[PDB]
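K.L.:
Before anything else, here's the structure in question.
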Amino acid sequence: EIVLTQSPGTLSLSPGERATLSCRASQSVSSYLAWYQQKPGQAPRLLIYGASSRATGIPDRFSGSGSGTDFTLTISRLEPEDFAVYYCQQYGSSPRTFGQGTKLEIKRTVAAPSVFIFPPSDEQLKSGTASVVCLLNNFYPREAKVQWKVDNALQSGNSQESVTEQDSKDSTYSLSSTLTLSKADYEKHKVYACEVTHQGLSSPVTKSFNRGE
Amino acid sequence: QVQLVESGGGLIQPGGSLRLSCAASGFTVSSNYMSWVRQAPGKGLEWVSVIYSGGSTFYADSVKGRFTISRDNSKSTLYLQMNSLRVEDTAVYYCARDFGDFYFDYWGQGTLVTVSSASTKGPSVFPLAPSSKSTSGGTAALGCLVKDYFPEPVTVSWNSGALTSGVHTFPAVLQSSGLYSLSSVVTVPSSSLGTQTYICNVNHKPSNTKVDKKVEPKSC
Amino acid sequence: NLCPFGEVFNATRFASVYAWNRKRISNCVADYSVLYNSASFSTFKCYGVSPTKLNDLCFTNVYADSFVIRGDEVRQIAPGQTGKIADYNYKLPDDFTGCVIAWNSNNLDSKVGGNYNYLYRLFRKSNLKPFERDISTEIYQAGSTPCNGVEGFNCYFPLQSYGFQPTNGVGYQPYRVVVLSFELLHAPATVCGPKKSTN
Ligand SMILES: *[C@@H]1O[C@H](CO)[C@@H](O)[C@H](O)[C@H]1NC(C)=O
C-alpha cells in the first residue's frame, strides 16, 4: 500500500511567481506518477502523466520532474486560474493511491476585516432557539480569532465557524461565527459581544448589542 | 469531445442501496477502461472501482462485496450499484475515463451521495437585519440565516439573481443535532437601506422547500 | 534422447508475453530432476500433478511456454486469475494440469537506459481464450472514428513496453517464466521418465 505525502500543505504566492509542489512516495513507483488540478466545486483535471508528460491542452508553464520516491510539479509563471488544489497519484502498484493535496493560495497585502453582529430575529425567538451571528468581512490573511463574550463572560463550546473560499476579485476571506443557545438562556443574559483579533488590527475589535434594544 | 455526466446521488439510510449512472459520449464505453473515484466532503480522492476494456472488474478493499461496477454500451452508460451502504460511503462520486488502469484523463462532474440515519428536513429562513446604528454615509450588512436542513445542498440568491456584488454565502456546517445550517450575507450602502429592497431566495430541492425572505431594518 | 528442457530454460533471449513462445516436446525422455532439485526458482507451482511424481508418468506431448513479465504479475500466471496479463497476454485454463516456473532475471533482461524490447498488450476488446496468442499490432480504436493506422486521440498503440531497469524495485523487475503443460491424447505416449538399463 503506497502512501503519497505532499508538501507543503498550503502554499501562498503572488501571481507571476514560480510554484514548486512536492510529492513523496513510501515506496518507489519509478515513473508511474500523475498530477491533477482541482478548483473548488469542480472535478479534478489531469495535468501530467508519466511524471513528466503533459496531458492534451495543458499549458507549457506546467512541468513535472522526478522519479522513484521524489516528484515535483512546477508552475513557472503563476496565473490566477492556477490557484487550486493539486493532487499526486501513483500507479506503480495496486491499488492506485492519491496524495492528500496541496492548496495554492493567492498572497496579497494585509486587509483588516469589517465586523458586524446580528442578534436573533424575533421569528426565530418564537421557535425557542436564539442564534447570534458575527460576520468578519473581506480580510487577509485567513487566520483570525473570534471570541464570544456574554455579559463579559467568555463563551466556549456553543459556537461554529465557517470560512469562504478566497474571493475571485480581491483575494480576501470572509468568516461567520454563529453562537447558538436556547430562548430561556438567551433571555438570561443582556450584553452579547463578538471580539475579533486579526493581524490587520492593531488591537482587537468588539461589536456588541444589548438584548432587547 | 469527451463528456461524462453522473446522476443518481442522494440521501440513503445505512444499509440501503443506490445505483449511480454516468452518461458518456465522445468514446466507446465498451472499448475503454472506466473507473469510479470518490471524494469525501473536505477530504481527498479515493479510487473505488474499475472495469477493464475486456470486461474484468476490480474494487477497493473498503467496498469489495458491496459495490458492483457495470456498463451498457448501447446506452453508452457506466453504472455503480452500491449495496449495504455505510456512513463512511458519504462522498461525491466521480465517473472517469481510465487510460489502461493507470491514470484518469477525463472526469465527470460528480454526484453527491449522503448515507445517514437523519431524515430529510427543510430549512427555516430567518433575517439578519441591518443594524440600527450602522453609519450614516457608510456601508451596512444584512443577510439570511438558513438553519436546520438535511441533506445538502441549498441554493441562495439575492433579489432573484440581480444582486451578486458583495454577497458571501458561507459553506454549510453540520450542527450538533446532525442538521446543516448556513448564512448568506451582503454588504450594501446605508443610504440604500430605505430605497432598495433586499430579498434572499432560498431553495432546498431534497425537501421541496422554497422561501423568499424580505430583509428589512427592524422597528425601534 | 533427452528432452531439450535446457534450451527453453537457458535460452539467451526470451519472448515478450504478448508473443509468448511455445516448445512442443515429443519423443524424448524427460527427467524433471533438473528442475525440482534446483534451488534457483522463486516460483515453482504445480496443479493437478506433483514434481516428485512426474518422473514416472507418460504423456503424448508436453508444451513448454516461456516469456518475460514483471514480478508483480507472476501471480496472474495461474488458473482463474484476471488482470492485464491473464486477460490480454497469456491465459491458463481453469482445469490447468501442469507447472508454472519463474525466476528473477534482472541480471539478464534489464538495461541502464531501460529495456524496451519486452512488451505486453494493454488494450483489447475481449479476453483471450486459454492458450490463445494474439500478436496483432493494429492501432486500437477506442472511439467511433477509424484510426487509419495513426496513433492519436481515441487511437492507442495496443502494446506497451516494460522498460526494465536494474534500479527498479523487485516488483517491477523482469521475471522469466516457463509453463509446462501435459496433454494426454488418445494416442501412444512419447514423453516418459527414465528407469533401469541393461548391458
Ligand atoms: C542451465 O545451465 C545451468 C548451468 O550451466 C545448469 O545448472 C542448469 O541445469 C541448466 N538448465 C537446465 C534446465 O538444465
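All residue numbers given for chain C refer to Swiss-Prot; the residues shown span 334-532 in order.
Structure method, as recorded: X-ray crystallography, 2.3 Å.
In case you wondered, yes, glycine gets a Cβ from its N, Cα and C as well.
Swiss-Prot lists these features:
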- C:334-527: domain 'BetaCoV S1-CTD' (DOMAIN)
- C:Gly339 to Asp: In strain: Omicron/BA.1, Omicron/BA.2, Omicron/BA.2.12.1, Omicron/BA.4, Omicron/BA.5, Omicron/BQ.1.1 (VARIANT)
- C:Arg408 to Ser: In strain: Omicron/BA.2, Omicron/BA.2.12.1, Omicron/BA.2.75, Omicron/BA.4, Omicron/BA.5, Omicron/BQ.1.1, Omicron/XBB.1.5, Omicron/EG.5.1 (VARIANT)
- C:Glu484 to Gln: In strain: Kappa/B.1.617.1 (VARIANT)
- C:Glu484 to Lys: In strain: Beta/B.1.351, Eta/B.1.525, Theta/P.3, Iota/B.1.526, B.1.1.318, Gamma/P.1, Zeta/P.2 and Mu/B.1.621; May enhance affinity to human ACE2 receptor (VARIANT)
- C:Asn501 to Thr: Reduced host ACE2-binding affinity in vitro (MUTAGEN)
- C:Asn501 to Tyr: In strain: Alpha/B.1.1.7, Beta/B.1.351, Gamma/P.1, Theta/P.3, Mu/B.1.621, 19B/501Y, Omicron/BA.1, Omicron/BA.2, Omicron/BA.2.12.1, Omicron/BA.2.75, Omicron/BA.4, Omicron/BA.5, Omicron/BQ.1.1, Omicron/XBB.1.5, Omicron/EG.5.1; May enhance affinity to human ACE2 receptor (VARIANT)
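Tell me about the setting of these features in this model.
P.N.:
Over all protein chains present, the Cβ of C:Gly339 (variant position) has 10 other Cβ atoms lying within 10 Å.
Sequence-distant contacts of C:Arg408 (variant position), defined by Cβ-Cβ distance under 8 angstroms and a gap of at least six in the same chain, are C:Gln414.
Same-chain residues at least 6 positions away in sequence with a Cβ under 8 Å from that of C:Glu484 (variant position) are, in sequence order, C:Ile472, C:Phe490.
Following the DSSP three-state reduction, the secondary structure of C:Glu484 (variant position) is coil.
Less than 8 angstroms from the CB of C:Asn501 (mutagenesis position) sit C:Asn439, C:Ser443, each of them six or more residues away in the same chain.
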K.L.:
Quick one: of the variant positions C:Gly339, C:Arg408, C:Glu484, flag those whose CB is under 6 Å from ligand 1, and say none if nothing qualifies.
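P.N.:
Among C:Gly339, C:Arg408, C:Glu484, near ligand 1: C:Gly339.
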K.L.:
Going by DSSP, is C:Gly339 (variant position) part of a helix, a strand, or coil?
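P.N.:
Going by the DSSP assignment, C:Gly339 (variant position) falls within a helical segment, counted as helix.
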K.L.:
Among the recorded positions (C:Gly339, C:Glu484, C:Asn501), which are close to chain A, meaning C-beta separation under 8 angstroms?
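P.N.:
Filtering C:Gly339, C:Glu484, C:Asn501 for a Cβ under 8 Å from chain A leaves C:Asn501.
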K.L.:
According to DSSP, collapsed to three classes, what secondary structure does C:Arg408 (variant position) have?
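P.N.:
In three-state terms, C:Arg408 (variant position) counts as helix.
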